Amino acid sequence: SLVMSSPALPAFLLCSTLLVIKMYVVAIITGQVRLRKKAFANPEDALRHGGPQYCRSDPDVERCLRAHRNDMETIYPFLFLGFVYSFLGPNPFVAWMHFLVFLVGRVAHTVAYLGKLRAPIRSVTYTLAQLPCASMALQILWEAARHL
Amino acid sequence: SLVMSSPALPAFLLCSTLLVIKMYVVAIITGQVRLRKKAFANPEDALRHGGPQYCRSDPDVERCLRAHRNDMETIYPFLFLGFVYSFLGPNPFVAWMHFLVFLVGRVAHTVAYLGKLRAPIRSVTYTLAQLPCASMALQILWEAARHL
Amino acid sequence: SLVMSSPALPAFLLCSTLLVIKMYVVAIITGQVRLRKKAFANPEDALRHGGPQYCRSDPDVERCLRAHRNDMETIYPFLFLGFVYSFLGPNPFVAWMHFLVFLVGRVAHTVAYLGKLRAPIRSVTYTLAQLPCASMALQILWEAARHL
Ligand SMILES: N#Cc1cccc(C#N)c1-c1nc2c3ccccc3c3cc(Cl)ccc3c2[nH]1
Ligand SMILES: N#Cc1cccc(C#N)c1-c1nc2c3ccccc3c3cc(Cl)ccc3c2[nH]1
Ligand SMILES: N#Cc1cccc(C#N)c1-c1nc2c3ccccc3c3cc(Cl)ccc3c2[nH]1
Ligand SMILES: CCCCCCCCO[C@@H]1O[C@H](CO)[C@@H](O)[C@H](O)[C@H]1O
Ligand SMILES: CCCCCCCCO[C@@H]1O[C@H](CO)[C@@H](O)[C@H](O)[C@H]1O
Ligand SMILES: CCCCCCCCO[C@@H]1O[C@H](CO)[C@@H](O)[C@H](O)[C@H]1O
Ligand SMILES: CCCCCCCCO[C@@H]1O[C@H](CO)[C@@H](O)[C@H](O)[C@H]1O
Ligand SMILES: CCCCCCCCO[C@@H]1O[C@H](CO)[C@@H](O)[C@H](O)[C@H]1O
Ligand SMILES: CCCCCCCCO[C@@H]1O[C@H](CO)[C@@H](O)[C@H](O)[C@H]1O
Ligand SMILES: N[C@@H](CCC(=O)N[C@@H](CS)C(=O)NCC(=O)O)C(=O)O
Ligand SMILES: N[C@@H](CCC(=O)N[C@@H](CS)C(=O)NCC(=O)O)C(=O)O
Ligand SMILES: N[C@@H](CCC(=O)N[C@@H](CS)C(=O)NCC(=O)O)C(=O)O
């Protein structure tokens, strides 16, 4: 199997795929919140689900959308950086720590966001998760630059 | 050519690149709608195109933005999952079916969204397209986990 | 090192990683603008930073969010297209030109957006940067199609 192309790759693929699934869960929650609160973004949706007055914004829906957007701002770059980083021959344990800190940080972020936890809990989880991404980005920069 | 690294890879790259182009088409449509409806997000844009009163929201522009955002929520994860999945040695026909269902589902989604088709047509196309993504994610999870 | 899998790869990884870092910079700027202008998206944030009246929208915050969103609409597809394109054996100089035009175009876009430069400066930078992406997408299409 090509999952063995590098020792850090299986850990990366586990963490990344869990995070993609976590984003799908946010999307599912968002749809459920729209139905429950009867808050739809499109008139065609609203007319199917009770009438035109239900084409409206809702704070809980908007919160779900913010969580999903923040995921796109952070998890998508990780998918790129973590994949490349896996092939740079990092210490396997060090790489696992990068991926684990990101995974735990991001799951905590979603819990803090959707669960409306007091500030600055969410902000701290965001910052914690960005640390390994910054670290990987710099390592990739040096490796890329040195092969120019 | 490295497109032959795995039998499913060419089909994946065809479907993915078509979907990226499809997203670019949505971006082009969005700009055209902004010009036609004179609905700009930035005061500097509005002042070039008729005056400050044209820095305003428009329902058709917002609809285009929702379609593009939903594309980012779904197509970007597919780019990751489909790429990895291509290297896991899936049955070539089975893989083609995963990629084809996603491609057709997503093109239908954009048509349903921008064409304002009655509910739940768009919702069904979204769900249809998510099915192969869920399938690929689970397969990657097992492969990654088993190589830990 | 696996950065040498193809002659264009180091240049791609340099430009891509710089762009990911550039997006992180936009995220940092966004947070700084929220604090400075006291404009928070969440009531829990606002209550930590002065009171509920600071859960409010701000034009500069919204501008930062638009820049970041446009980055997600354009840089993320480049991460995919540029990576694949690097392995298609393009002329090294031609590939460097694709990556450089995208990098310069996108950095200019962010400067034009956040710096509120007169129209159509931002629009032109967007269009300039999309050109190499369109070029790469078409090349990938042909390579993928021909290996079906
Ligand atoms: N419009 C809309 C809409 C808008 C916002 C959230 C949701 C949700 N969750 C929906 C939503 N409604 C339906 C639906 C309604 C009636 C009958 C069937 C369906 C249906 C069937 C499938 Cl297979 C998949 C999804 C849906 C579906 N999604
Ligand atoms: N501002 C703005 C804006 C805002 C929203 C949508 C659109 C569109 N579509 C625009 C928009 N205006 C121009 C433009 C205007 C006058 C002269 C030249 C241009 C121009 C030239 C090139 Cl090469 C590329 C793009 C544009 C362009 N885009
Ligand atoms: N809520 C919120 C919020 C909302 C919008 C922008 C920002 C910013 N920038 C913030 C924000 N506040 C804090 C913060 C506040 C008090 C004490 C500590 C912190 C803090 C600590 C770390 Cl390690 C990282 C981030 C933060 C942080 N971020
Ligand atoms: C991966 C998906 C994670 C979902 C996290 C669910 C967090 C919801 O948690 C809930 O939040 C409510 C406020 O929203 C509170 O009223 C509840 O006390 C709390 O249980
Ligand atoms: C406030 C400062 C936090 C910024 C995060 C920096 C992340 C550190 O990352 C480190 O960078 C070094 C130099 O590039 C490398 O030698 C290390 O391998 C890398 O882990
Ligand atoms: C990849 C891009 C797909 C573009 C799909 C275009 C769908 C537009 O379709 C149009 O929608 C209008 C409402 O918006 C209707 O008034 C028209 O009858 C219909 O033709
Ligand atoms: C409502 C239930 C729909 C959820 C979508 C699940 C997608 C099924 O996906 C399947 O999962 C199996 C176990 O992981 C694998 O053996 C199969 O290869 C895979 O196709
Ligand atoms: C990668 C991050 C790029 C940041 C670009 C910063 C551009 C800010 O530039 C500033 O913009 C202000 C309006 O916003 C103007 O008042 C100032 O004259 C100008 O210096
Ligand atoms: C307004 C027209 C601009 C559209 C951008 C097209 C980008 C051109 O891209 C070119 O496409 C050719 C055919 O696919 C290829 O042979 C070239 O390698 C490629 O650079
Ligand atoms: N787009 C972000 C940029 C900065 C950021 O990501 N901040 C973190 C820590 S405060 C966050 O959780 N933002 C909430 C959000 O993006 O909705 C924002 O508007 O806040
Ligand atoms: N962000 C999505 C999460 C769920 C989702 O993707 N739903 C599908 C099926 S109803 C959709 O097409 N959403 C419309 C959209 O994202 O604007 C939403 O707000 O609806
Ligand atoms: N989502 C974009 C689609 C088209 C686009 O990307 N346009 C460029 C050139 S005008 C841009 O900079 N858009 C500003 C933005 O996305 O906020 C939009 O709404 O404008």
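Numbers in chain B track Swiss-Prot; the residues on display, in order, are 5-152.
The backbone N, Cα and C atoms fix where each Cβ goes, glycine too.
The glutathione binding site annotation in Swiss-Prot covers B:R38, B:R73, B:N74, B:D75, B:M76, B:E77, B:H113, B:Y117, B:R126, B:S127, B:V128, B:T129, B:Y130. Listed in sequence order, the residues of the same chain lying 6 or more apart from B:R38 (glutathione binding site) and placing their CB within less than 8 Å of its CB are B:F44, B:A45, B:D49, B:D62, B:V65.
B:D49 (mutagenesis position) counts 19 other C-beta atoms within 10 Å of its own C-beta, drawing on all protein chains shown. Mapped onto three states, the DSSP output places B:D49 (mutagenesis position) in helix. Here the residue is the original one, while Swiss-Prot reports the published mutagenesis B:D49 to N with the comment Loss of prostaglandin-E synthase activity.
Using a 10 Å Cβ-Cβ cutoff, B:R67 (mutagenesis position) registers 18 neighbours. Under its mutagenesis entries, Swiss-Prot includes B:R67 to A with the note: Loss of prostaglandin-E synthase activity.
Recorded in Swiss-Prot as a mutagenesis result, B:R70 to A carries the remark: Slightly reduced protaglandin-E synthase activity. Counting every protein chain shown, the number of other Cβ atoms lying within 10 Å of the Cβ of B:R70 (mutagenesis position) is 14.
While the structure shown retains the original residue, Swiss-Prot records the mutagenesis experiment B:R70 to S with this note: No effect on protaglandin-E synthase activity. B:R70 (mutagenesis position) falls within a helix when secondary structure is assigned with DSSP.
Contacts of B:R73 (mutagenesis position) defined by a Cβ separation under 8 A and a same-chain sequence distance of 6+ are given as none. Quoted from Swiss-Prot, the note on mutagenesis experiment B:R73 to L is: Loss of protaglandin-E synthase activity.
The Cβ of B:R110 (mutagenesis position) has B:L23, B:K26, B:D75, B:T78, B:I79, B:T129, B:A133 as same-chain neighbours under 8 Å, each 6 or more residues away in sequence. For the mutagenesis result B:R110 to A or S, the note given in Swiss-Prot is Loss of protaglandin-E synthase activity.
According to Swiss-Prot, the mutagenesis experiment B:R110 to T carries the following note: Retains 17.8% of protaglandin-E synthase activity.
Quoted from Swiss-Prot, the note attached to the mutagenesis of B:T114 to V states: Retains 21.3% activity of protaglandin-E synthase activity. In the three-state DSSP assignment, the secondary structure recorded for B:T114 (mutagenesis position) is helix.
Long-range Cβ neighbours of B:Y117 (mutagenesis position) (same chain, at least 6 residues apart, Cβ-Cβ under 8 Å): B:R67, B:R70, B:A71, B:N74, B:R126. What Swiss-Prot says about the mutagenesis result for B:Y117 to F is this: No effect on protaglandin-E synthase activity.
Among the mutagenesis entries in Swiss-Prot is B:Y117 to A, noted as: Loss of protaglandin-E synthase activity.
Quoted from Swiss-Prot, the note on the mutagenesis of B:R126 to K is: Loss of prostaglandin-E synthase activity. Transforms prostaglandin-E synthase activity to prostaglandin-F(2alpha)synthase activity.
Swiss-Prot lists B:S127 to A among its mutagenesis entries, and the accompanying note reads: No effect on protaglandin-E synthase activity. Classification of B:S127 (mutagenesis position) by DSSP places it within a helix. Contacts of B:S127 (mutagenesis position) defined by a Cβ separation under 8 A and a same-chain sequence distance of 6+ are given as none.
Taking Cβ-Cβ distances under 8 Å and a sequence separation of 6 or more, the neighbours of B:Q134 (mutagenesis position) in its chain are B:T78, B:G109. For the published mutagenesis B:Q134 to E, Swiss-Prot gives the following note: Keeps about 40-50% of prostaglandin-E synthase activity.
Checking the recorded positions B:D49, B:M76, B:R126 against chain C with a Cβ-Cβ cut-off under 8 Å leaves B:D49, B:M76. The recorded positions near ligand 2, defined by a Cβ under 6 Å from one of its atoms, are B:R38, B:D49, chosen from B:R38, B:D49, B:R70, B:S127, B:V128, B:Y130.
Rounded to a whole number, the C-alpha distance linking B:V128 (glutathione binding site) with B:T114 (mutagenesis position) is 12 angstrom. Residues from the set of recorded positions B:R70, B:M76, B:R110, B:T114, B:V128, B:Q134 situated with their C-beta under 8 Å of a chain A C-beta: B:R70, B:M76, B:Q134. A separation of roughly 12 Å, to the nearest angstrom, links the Cα atoms of B:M76 (glutathione binding site) and B:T114 (mutagenesis position).
The Cβ of B:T114 (mutagenesis position) lies under 8 Å from the Cβ of B:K26, B:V30, B:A71, B:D75, each on the same chain and at least six residues away in sequence. A count of other CB atoms within 10 A of each Cβ picks out B:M76 as the most crowded of the binding-site residues B:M76, B:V128.
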